[PDB]
Amino acid sequence: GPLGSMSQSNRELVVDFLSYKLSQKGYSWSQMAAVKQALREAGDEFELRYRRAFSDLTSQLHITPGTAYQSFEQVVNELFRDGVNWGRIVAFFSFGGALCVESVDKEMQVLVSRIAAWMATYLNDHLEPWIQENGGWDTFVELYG
Amino acid sequence: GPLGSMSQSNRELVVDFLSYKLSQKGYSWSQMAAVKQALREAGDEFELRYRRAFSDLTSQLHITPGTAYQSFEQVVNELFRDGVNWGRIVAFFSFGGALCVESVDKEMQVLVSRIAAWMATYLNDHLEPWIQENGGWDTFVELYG
Amino acid sequence: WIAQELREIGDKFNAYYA
Amino acid sequence: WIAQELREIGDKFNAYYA
């Protein structure tokens, strides 16, 4: 309901802000918060270090709504064709972000929620088995956090 | 369940990362995301501009678990005694963050979830009426975002 | 004291943007 | 092409940390 939603929204705002302030001091609200923060930083670092190459590949992105799924799946399949590792996983997230930004740039905002769903499905079905076999997201935090 | 929770967690990770990348380009995942981002930035800016004063007041924080609620409530009551405005609201969030960081510093991690609950309650009961009368959080985004 | 100083900078911040 | 370049920098990033 509207009343509860208002209450729930205020709570989430508080949690979000506190999580952020804690992270700035190297603390975390929760393990989930720690993972989110590690992934954000790793994505930033990835995109910063390899700025030339990342801009290059994203400049090759010429998506239309009718070709975006094929573009997403074909890149991601090739990315993981001969293995999964933490760096390729960071690359997978960064690629998804780039696609969302490009979609909004070109007034294709409708693609944003679709890309998120495609990424979540891929993560669930194709990355999670490796992730669980390799120490889970807690292990990623230990390495890239 | 464990299975669904795993799926839900992966989805939230995707949403979080995409929200962040969009915000870096001045876009937003949703209105809620826009508010969270505006509040984070405003808190950062507040704490940066008034660094001397903010450090000063936080250095006066000597909390124990038994005195933390009283300390929280007395500061917040005095903060809003003669009015609510967007800057005092930002100050309220920043103060809460500072209290959480200080609590973790002193191995009083148990206070973190308590502070979050105190802040959410205060927001619901004492700030929301002003906020709604003054254009809602969407108006805050327009001003401080 | 804490609240006074917090209030002062909150009002400064408010005055700048709002 | 895109995926090749993405894969290369992903592996570089991986090699550094993991």
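Our numbering is plain: 1 for the first residue shown, then up by one each step along the chain.
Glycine too: its Cβ is placed from the backbone N, Cα and C atoms.
Taken verbatim from Swiss-Prot:
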type    : residues                                 : note
MUTAGEN : A:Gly87 to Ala (Swiss-Prot position 138) : No heterodimerization with BAX
MUTAGEN : A:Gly97 to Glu (Swiss-Prot position 148) : No heterodimerization with BAX
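Spacing of A:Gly97 (mutagenesis position) relative to A:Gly87 (mutagenesis position) is 15 Å (Cα to Cα, whole number). Remark: A:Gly87 (mutagenesis position) has A:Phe46 as non-local neighbours, by Cβ distance under 8 Å and separation of at least 6 in sequence.
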